[PDB]
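Worksheet for the structure shown next.
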Amino acid sequence: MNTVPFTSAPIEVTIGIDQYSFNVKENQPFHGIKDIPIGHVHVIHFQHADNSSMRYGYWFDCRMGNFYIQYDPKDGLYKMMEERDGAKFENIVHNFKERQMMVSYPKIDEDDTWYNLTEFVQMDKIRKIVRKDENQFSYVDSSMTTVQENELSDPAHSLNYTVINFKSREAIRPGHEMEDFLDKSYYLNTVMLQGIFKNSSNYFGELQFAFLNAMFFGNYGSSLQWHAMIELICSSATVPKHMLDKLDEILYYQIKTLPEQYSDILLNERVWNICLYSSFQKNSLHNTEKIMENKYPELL
Amino acid sequence: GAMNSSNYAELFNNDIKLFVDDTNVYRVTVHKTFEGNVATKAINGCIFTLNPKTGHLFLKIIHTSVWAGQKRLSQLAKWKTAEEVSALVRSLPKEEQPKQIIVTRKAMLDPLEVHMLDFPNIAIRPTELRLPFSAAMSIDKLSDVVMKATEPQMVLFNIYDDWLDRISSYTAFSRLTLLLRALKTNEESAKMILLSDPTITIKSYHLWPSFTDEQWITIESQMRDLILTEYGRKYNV
């Protein structure tokens, strides 16, 4: 179990860690989060009491270093930083724990929710989507736009998701215009899985990471990317059976976890009705279909 | 964007554009089988691709053989139309390729878009106009060449005959659509009007009779009257 200490909390802020969140008052003696499960990626995120705009946060993995949070009064936000002095860091962590100024990552033992949302998400792939290689952690916020969005302005701040576009030469073999547009198996299995992602796990990992960015930051381009990667699979007649079963589990925990009040902006009606009811794979997402019907029948 | 009543005059500027109508591409008769079930029999069809500024019509004849052994023919019809329009563009010299293609039915946008991926600067547009190009097979000479075809065939026509020697594109197009609207609403009457007088003939290289200007005024008024009578009949007004 690992720790992310906080130097201080000078401004009133809602702090999130993975799917959990806490209210912290201006200059409340708060100094970090302990008992963070090793073995998964994590995300620590923030929403200032004074600006319910711009949720922001940091993806990290404690196996890659000792990370802490410090408020920057110039830039006006809680910053993640890396401490390279291992002794000095155990020292700060132990004093704060002794003084008991840290919240515990509140994992119920039965609960596999975070594992299920992050099964395929790997820190090394995140740092290729969020390119900032002087840091081991990755910053994301509400406003960041994707590479595909930029095409249709600042590349340093882009989400480098893989561009999927159903009406592109990449997606459509010459002479198989109709075939490939109605049955995207070629685009999925040869172009995307064998070509770019190399395997199903990296694809699922980018799918899961897009979803979580859309959920935690309301990042609209991430939502677009999540729906695109679902639709590509569902619009393919020929999908490895193992990917279908895993997809049903992935989507089930994402729908389960979504805030009920946000189902209107986060769930594209067309894609979901198409995937669940029209597509080749309409019959292959039984768990996802049951949770969608019993929880958001209106959207359908 | 979509073509509508407001941007109607864009059709007659000097940017090359084509209308594409697919309504007559997949044509069937419906009949009863010996066991009493219903079956379809395909007949020859055509893609109607028209330059509204010049009158040049590219009538691509769709021979029934293209359906042999195919499923979901009405959906395939859209993709075959797009394939053939794309091949037309590819066959044309660069300076004759259109800048826009306007499809008369929205279901053609995705097939054409996908078939035109090699031409990213050609804009594919829908329209909100209710154009009467399905009545093209009411023009005797076009119906004849379609039905007699024994293989895929492209036939070129000027749908305006020689009108442009004397009137503008705008006026030519309004006359064409008035004639076709009439033919669509009441084919028998419309054709009676056009042919009543045996002393006004159709030139061998033309589609419509060689009316003088005054006679076109009388014709057009008769087509208008036809169209409004049929309206009152349809709606009890």
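One is the number of the first residue shown, and numbering goes on along the chain from there.
Cβ atoms here come from the backbone N, Cα and C positions, even for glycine.
Features as listed in Swiss-Prot:
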MUTAGEN   B:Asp21 to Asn (Swiss-Prot position 1853)  Reduced growth at 30 degrees Celsius. Strongly reduced growth at 16 degrees Celsius
MUTAGEN   B:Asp22 to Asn (Swiss-Prot position 1854)  Reduced growth at 30 degrees Celsius. Strongly reduced growth at 16 degrees Celsius
MUTAGEN   B:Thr23 to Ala (Swiss-Prot position 1855)  Reduced growth at 30 degrees Celsius. Strongly reduced growth at 16 degrees Celsius
MUTAGEN   B:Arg105 to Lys (Swiss-Prot position 1937)  Severely impaired growth. Reduced growth at 30 degrees Celsius. Strongly reduced growth at 16 degrees Celsius
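Least crowded of the mutagenesis positions (B:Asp21, B:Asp22), judged by neighbouring Cβ atoms within 10 Å of its own Cβ: B:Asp21. For the pair formed by B:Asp22 (mutagenesis position) and B:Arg105 (mutagenesis position), distance between Cα atoms is given as 8 Å, rounded to the nearest Å. A 10 Å cutoff on Cβ-Cβ distances gives B:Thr23 (mutagenesis position) a total of 20 other Cβ atoms nearby, all chains included.
When Cβ atoms from all protein chains are considered, those within 10 Å of B:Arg105 (mutagenesis position) total 17, not counting its own.
Each residue contributes its Cα atom, and for B:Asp21 (mutagenesis position) and B:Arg105 (mutagenesis position) those atoms are 7 Å apart.
In the three-state DSSP scheme, B:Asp21 (mutagenesis position) falls into the strand class.
DSSP assigns B:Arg105 (mutagenesis position) to coil in the three-state reduction, outside any helix or strand.
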